[PDB]
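S.K.: Let me give you the structure first, and then I'll get to my questions.
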Amino acid sequence: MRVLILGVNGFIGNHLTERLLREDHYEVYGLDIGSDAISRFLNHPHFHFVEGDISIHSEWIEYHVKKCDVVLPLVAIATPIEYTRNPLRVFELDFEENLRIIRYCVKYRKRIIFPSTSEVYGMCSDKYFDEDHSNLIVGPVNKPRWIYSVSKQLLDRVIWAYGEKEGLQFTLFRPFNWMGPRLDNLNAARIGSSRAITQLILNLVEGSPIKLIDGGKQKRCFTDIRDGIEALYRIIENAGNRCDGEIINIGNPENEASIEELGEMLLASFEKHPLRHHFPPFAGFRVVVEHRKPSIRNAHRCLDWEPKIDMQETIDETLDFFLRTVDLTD
Amino acid sequence: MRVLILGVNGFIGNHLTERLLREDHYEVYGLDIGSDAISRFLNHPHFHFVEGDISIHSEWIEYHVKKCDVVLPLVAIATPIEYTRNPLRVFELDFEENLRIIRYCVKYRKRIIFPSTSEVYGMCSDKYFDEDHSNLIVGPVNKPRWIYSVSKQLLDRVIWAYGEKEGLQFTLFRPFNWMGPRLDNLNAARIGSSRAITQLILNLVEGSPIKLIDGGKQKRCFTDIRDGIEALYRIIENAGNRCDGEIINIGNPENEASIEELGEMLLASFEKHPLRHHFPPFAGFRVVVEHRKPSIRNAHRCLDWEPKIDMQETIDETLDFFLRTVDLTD
Amino acid sequence: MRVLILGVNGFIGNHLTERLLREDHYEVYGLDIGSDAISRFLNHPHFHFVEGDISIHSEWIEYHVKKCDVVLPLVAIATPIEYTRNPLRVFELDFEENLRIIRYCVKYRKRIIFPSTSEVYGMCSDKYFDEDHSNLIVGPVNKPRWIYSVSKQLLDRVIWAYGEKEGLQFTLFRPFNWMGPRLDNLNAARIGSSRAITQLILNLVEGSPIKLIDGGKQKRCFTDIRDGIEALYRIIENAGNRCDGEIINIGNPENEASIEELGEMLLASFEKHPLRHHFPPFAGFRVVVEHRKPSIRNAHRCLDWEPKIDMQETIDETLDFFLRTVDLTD
Amino acid sequence: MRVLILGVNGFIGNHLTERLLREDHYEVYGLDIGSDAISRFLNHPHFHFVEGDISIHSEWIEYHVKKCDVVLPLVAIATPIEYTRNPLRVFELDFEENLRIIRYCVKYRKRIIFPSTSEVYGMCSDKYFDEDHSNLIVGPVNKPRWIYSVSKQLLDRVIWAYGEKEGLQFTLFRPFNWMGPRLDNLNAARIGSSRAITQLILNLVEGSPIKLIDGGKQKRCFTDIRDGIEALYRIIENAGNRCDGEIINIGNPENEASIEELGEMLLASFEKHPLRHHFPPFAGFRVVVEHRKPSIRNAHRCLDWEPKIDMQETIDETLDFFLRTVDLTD
Amino acid sequence: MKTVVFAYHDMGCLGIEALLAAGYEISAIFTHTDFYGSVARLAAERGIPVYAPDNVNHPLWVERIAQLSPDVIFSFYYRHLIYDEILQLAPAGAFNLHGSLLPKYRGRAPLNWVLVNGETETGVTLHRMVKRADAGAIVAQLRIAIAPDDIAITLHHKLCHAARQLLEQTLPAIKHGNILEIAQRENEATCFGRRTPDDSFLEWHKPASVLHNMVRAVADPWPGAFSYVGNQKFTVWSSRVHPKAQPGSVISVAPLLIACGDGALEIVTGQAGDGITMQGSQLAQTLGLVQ
Amino acid sequence: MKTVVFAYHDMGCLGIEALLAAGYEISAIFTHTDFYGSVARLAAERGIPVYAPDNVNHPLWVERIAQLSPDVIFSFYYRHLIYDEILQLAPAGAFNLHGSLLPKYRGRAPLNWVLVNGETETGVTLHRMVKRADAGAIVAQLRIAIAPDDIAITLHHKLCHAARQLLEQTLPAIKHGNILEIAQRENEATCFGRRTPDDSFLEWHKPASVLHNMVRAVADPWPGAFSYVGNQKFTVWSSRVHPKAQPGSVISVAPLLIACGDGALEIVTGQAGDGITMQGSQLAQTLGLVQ
């Protein structure tokens, strides 16, 4: 129908718009300060870009909320530099006006799909991993850069409150380290950038010797974008109205692999890339949240949705893409 | 100097005012919506009441902050059921209005002594309780009790941030289970009334049978207001300039008593109570967290304070007080 | 009708109130933060005090402007140290709020009686000081205390603009070096007295040797509160309507005296006054803008005013007052 | 770096922008209601126009100040008739709004380049115009029509205050009658159009006889536009970090020239223009501040700058160009 | 031989230089988080690891001290508290140097009250720590003198030199083993603190010698002995005492002389407000003082 | 022979002491508005009034200079330009001490400009002023060498002793009367631009020796040589050069060496961010660098 995505300029935002363009009854008006990541889409008639900044314009975003039918918050800072420089500014800004959005949305009775952050677990050591009944662990209070992260969890609670006093339909949804083509840079203020995988890309492009940090036995999992985006399509269509008030998670337990094997297939995909002649050779190995298991019971009970695509070939293709599209701007 | 007490009408407020009238350089202009409990001290020449409510007045509070020299908030919701009846109101009152007053004091560089709550530790599993190095625990989302407590803890965090980036002079202090004359009523929204001692007030005065709740082994620590207010004097005068940017705890660790011994010496001090023949006898016994020790190293280091009054004296003379002040009309 | 004199707690405010209570068709509502100096007139039936501050209070002043029928701006900050440490403070209070009241007065067709300053002449080289025909000389730009002062002059110019296109009913009046009983306190930063006479009172009370600036040849003019205030009354009813667009000075040019004869008169009254025995004596004279004569043509032109009360006898009553009313319990 | 110049559509603004277009690290955002004068350089990739008006948009300008890095105000009204018809409009526009902008820039720590006017010195009798040390002579009191102009000088004083307590990095600069191509019209609200040169244009195009004002011997000075803008370029890069909080003037005192000799050299350069045939001849002579010296000590103390191009060549090519670009739509 | 020292400030720096002069190695230097030669640069020249945690009251630093196993622990003018919960881990004990003569003359703020009387006999004590803080037995104590012409900088130089030649003798004592202590009086023990800035205001009713010690205690670069007349601030840096009218008036202007409770005080140098320091006569000229 | 000197900082104080050793009397000192020795203390102990006006380009201050009637002007490392407003009062003229090989690279901040080439031959030059500043005859030139191990503070100290021992026999030269000086060689004058922040950023293409001398010159108490990787800052307080490698690659870990345009560099003293100083092992532990 009518879709507003606040924070249109993003990685996941770009893929979400790209997949919305397949469906024929959707008008997309995307507002954000820049459009570089979506520069291909500008010419497409049904998408309309809006230069703006949620920190400043107040009635104007509300005018968007009026004109549309569904509103998608997507803004968050995942850049470490604001944590170290002045975490209080990002804490006051990227937190409070979000509640302004929630209050305006509940006043206008608008449909809200908010992306919760994966940082609320921290380092839970309890055997029985839970999301609504287990406890959360935080480190020493002496540091301020985690003040903001924990408050994000509080924000979720606030949305929950809005349920029992007016009955606003709310969806707390949580992507986990989605990757694919069109990655982002280090300093990009976009969520979805797993520092582990990005650091691996840096180790590859720099061509430094593969640093086996404690042997590389740490395990990771990865997800595909499009399967999640189609899940969000089924939420948007609201099959059975079964997504209301339920926290939905999207993750693949089975692709539970250590860093070592990841590196083996990583080199097995890199050493077949033709453009290696612009690249340093394989420098050789040199020795120097343990597990997140996603419960997909809610996903089945709300959508009957399952994942289909495997990881390995997609990671190889994304690596080959990011090696072919190395910035020509020397 | 000039002292402003946000919510001076209460247990702590009344005791603080009464002891502050012992000194000769204090002017007290106390603002709150009610003044019944301070009817005795309203006539004192330098004590003047101000009918107010921070939820409505904005320039009034900032006026009083400017004209005064020290500002002390003292308001907090001690009502558990109010956490559930209309949680939105408590969220809108307890969080951002106080954030506003902290920001206002920041703009004015006023010495702020903030009354943090004892719920900062919560249910930490570590035996050696710390204040700035141990872990913190939050509750399940479906249980609403934490929506207040945890958020309160977060506000404390915010004040600390205003330290290093704004140069705010902050004094986080936490009251632990105080008692004394003029006990709080059932519905008073002022802290300073332990659930245990209040429950015993119901058991005795209401004449309920004494519940032998699982033997009565859990143990609590109690404090006298006099030691605390003497401490607040030495912080207001700021002996040695050593309390700047420090977290201070006021408590009495050594005298820790279980419920059974509490009830036993309560019955002992009750059997000598003079007005007994105007109050019906006991109806017979009816048969039916676990550890909290404070670390008061910083208080000793920055103030060199020791506790004086020992519990049973306060307990029996306060029980005698609130037994003899039963309305004699009926 | 209704009279509002903003800045009631002061020398000129108190004497203005005393004069106004001599006539029977005035109601006096005085607004200010303090009431110590006019506490003699609280019990008078038609006196009504209201706490206020133009810096913070906004609705109270506007509501009074609506209700009253004549409005008198009278208070000004004259703290020297505030000039040097924080010029921004005096700029942000003393300028814009007053411009706001002038603009409200325009919007509500209200009388404005603004106390312009007499210090605008500065160092005019002509033997006969004029206001609109002689030249003016000012000091260097590097001194900070004129930074505020000069803006006051510009401020006057603004109301002058209101004369031409819209014809606001305005009157700029300049008191020149006034005196009278009920002297200001020593540490009070309030205008109303000459610095020469004040330093002379200090030279008497502390018994310091009087420093003869070039022999004490600098000539000044002095006025009495009664004559000027009755003149102010006859400007308040604005007889004949002819005072519109008129700028009125108050002074006694004939009563022009150097410091030397002030010292002679001071010694004459001091060596004669009997209660001297609780004070230190004088220590002798130590040897160490110069002439001001303003025009009073407009006063005759519009109102036909001629001053009555002289200079020496008023010193005798004022000095006898400030000698006899010193609290013996000091 | 990022530069935001308020009032991009003008003589000085256009020149400075086109000068900046030779350095590759500048992004230019130019806000004004009009864009006719910038009709060529708008297509330049890094310059972007913004329809705005400081009287109405408030958050919009401040958002620009945030996203940019340096802010340069350049708007001012130099229309004498507007000083009389509606002095209030200019009073609250050229003073109030920009004062708010200075407050904003101070609040968020932004470097400010402020344009002052040379008319503040007046008629100092010393051979060297001093800004903080010289004396001042003023015009008649009874004329308020120019009160706005001296108001601007007061604004400079405010910036002065900003020095001593905040340490704001302000750079006050004063044009002394620059000249160059793309001059302004009669009703254009852009400064720089010296009455001498403009009067010369009108006396040629209208063909009126030359008024030898007191024989046409009154002196004037001129400056090159290039020298001014390269100066501003060196302050923008702030060579040596020695230009912060410094007062810099740009002038050519060795160009002391009377109206008569301007007439003779400009004619001696203009009668060589081939296309004169559509322009009326000259009609003879009819017979009909006064000495200003700049200080260039600070210029050599900071930048070591000195002007190159010889003036009459500038004036005649500019006159030739405005003669060949006569608007055909008249 | 090798031990983990906890040091801070120039006292700690001098202690490091002292034990280095005898060939002692430092496993780690636990100092607080921070013109003189930084001990960090010296330790980097020696290539030895350094750590500066905000607190040692964790099991982790407990196990650092456990498996580093230091052999003797010192305390040079430390600011942060080391309470007995850490003193338990010390195998051989802890020895803290403090600049007052134990066990006599204790109270509040000893440093200034030994300046008030200008005692020719003061002392510095190296002492043990026990369960009762600052109550351990005296290990060694040394005597020093105060000259009538001493300024803060020069007497601090004297105390540094005193620490030098004292440690020169304490090092052989410790390397030889335990040294017999000298007992104290338990009925004369306290816990010391600090003072307040408001003591800088010059109460002219005080005696001339007392005012002399007040001027002495606030020498450059301490904030200074400040006083206000009317709305004008000033601070006095140096003065003398010299041997009429009612006390309270200024007798002479050049030089400026002030009457006091007993005798007269002659001000050498003072600064008026934010202006530079200058001698008394010009100060009295600007302040408008009279003879 | 009473004169008014304009002095500032420790070369200024040193010039005061040298002039006092000559016996010259200073009517007043026009010092500019302010760890170095403040002139106020010595002026107070020896009793010389000192005036610090915000500006001297006024009728009243020049009237003061006219009434005092100085006979000479001295300049010790002055910053501002001397326009004829000061040149006219002097009967004998003005003379400036400058630490560079004039007429090369004149102007503000000559310290880095003279250490750019790292000459083993540099010193102090006295010269006279004329209407064009720094264009009068050279009075004297004094030479000293810099050792490869010299640190910035030791160079400053050596300049100070050199200034003392130079003034020691330059003051008699002007005492005895005028001397026929040596004129400047104008054929050795050039002009350049400004300095960029990149001089702080440790870029890796220039050879090791030049940036080594810069780093050892910008040692403490100067800000130091600081550079960033990723989002992490560090500063190199000192280093040494160890001897055909790919620039940008990490050569070793223990010890650790950095590849550069020529040779290899080794960090021995340095600190990351605002932390304590420590050899590069702990810095590479936080950063994560391996060979």
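Numbering starts at 1 and runs along the chain as displayed.
Keep in mind that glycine also has a Cβ here, set from the backbone N, Cα and C atoms.
According to Swiss-Prot, the protein has these features:
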- D:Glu119: active site, proton acceptor (ACT_SITE)
- D:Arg292: active site, proton donor (ACT_SITE)
- D:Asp32, D:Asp53, D:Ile54: NAD(+) binding site (BINDING)
- D:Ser118 to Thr (Swiss-Prot position 433): No activity (MUTAGEN)
- D:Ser118 to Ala (Swiss-Prot position 433): 40-fold lower specific activity (MUTAGEN)
- D:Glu119 to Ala (Swiss-Prot position 434): 100-fold lower specific activity (MUTAGEN)
- D:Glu119 to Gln (Swiss-Prot position 434): No activity (MUTAGEN)
- D:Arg292 to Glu or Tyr (Swiss-Prot position 619): No activity (MUTAGEN)
- D:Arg292 to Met (Swiss-Prot position 619): 400-fold lower activity (MUTAGEN)
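Give me the structural setting of these features: burial, nearby parts and distances.
M.R.: Long-range C-beta contacts of D:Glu119 (mutagenesis position), restricted to its own chain and to partners at least six residues apart, with a cutoff below 8 Å, comprise D:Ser149, D:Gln153.
DSSP assigns D:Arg292 (mutagenesis position) to coil, not to a helix or a strand. In sequence order, D:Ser118, D:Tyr121, D:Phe129, D:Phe176, D:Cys221 are the residues of the chain that are 6 or more apart from D:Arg292 (mutagenesis position) and have a CB within less than 8 Å of its CB.
DSSP gives D:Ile54 (NAD(+) binding site) a coil state; it is part of no helix or strand.
Secondary structure at D:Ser118 (mutagenesis position), taken from DSSP and collapsed to helix, strand or coil, is helix.
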S.K.: Can you give me the same-chain residues 6 or more apart in sequence from D:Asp32 (NAD(+) binding site) with a CB-CB distance under 8 Å?
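M.R.: Sequence-distant Cβ neighbours: D:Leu6, D:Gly7, D:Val8, D:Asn9, D:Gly10, D:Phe49, D:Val50, D:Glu51, D:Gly52, D:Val75.
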S.K.: Over all pairs within D:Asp32, D:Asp53, D:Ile54, the annotated NAD(+) binders, what is the largest Cα to Cα distance, rounded to whole Å?
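M.R.: The two farthest binding residues have Cα atoms 9 Å apart.
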S.K.: Name, in order along the sequence, the recorded positions among D:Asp32, D:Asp53, D:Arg292 with a Cβ closer than 8 Å to any chain C Cβ.
M.R.: none
S.K.: Can you list the residues of the same chain, besides D:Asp32, D:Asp53, D:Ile54, whose Cβ falls within 8 Å of the NAD(+) site's Cβ centroid?
M.R.: D:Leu6, D:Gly7, D:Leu31, D:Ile33, D:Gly52, D:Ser55, D:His57, D:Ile61, D:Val75
S.K.: Among the recorded positions D:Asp53, D:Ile54, D:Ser118, point out the residue whose Cβ has the most other Cβ atoms within 10 Å, with all shown protein chains included in the count.
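M.R.: Output for this query is D:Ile54.
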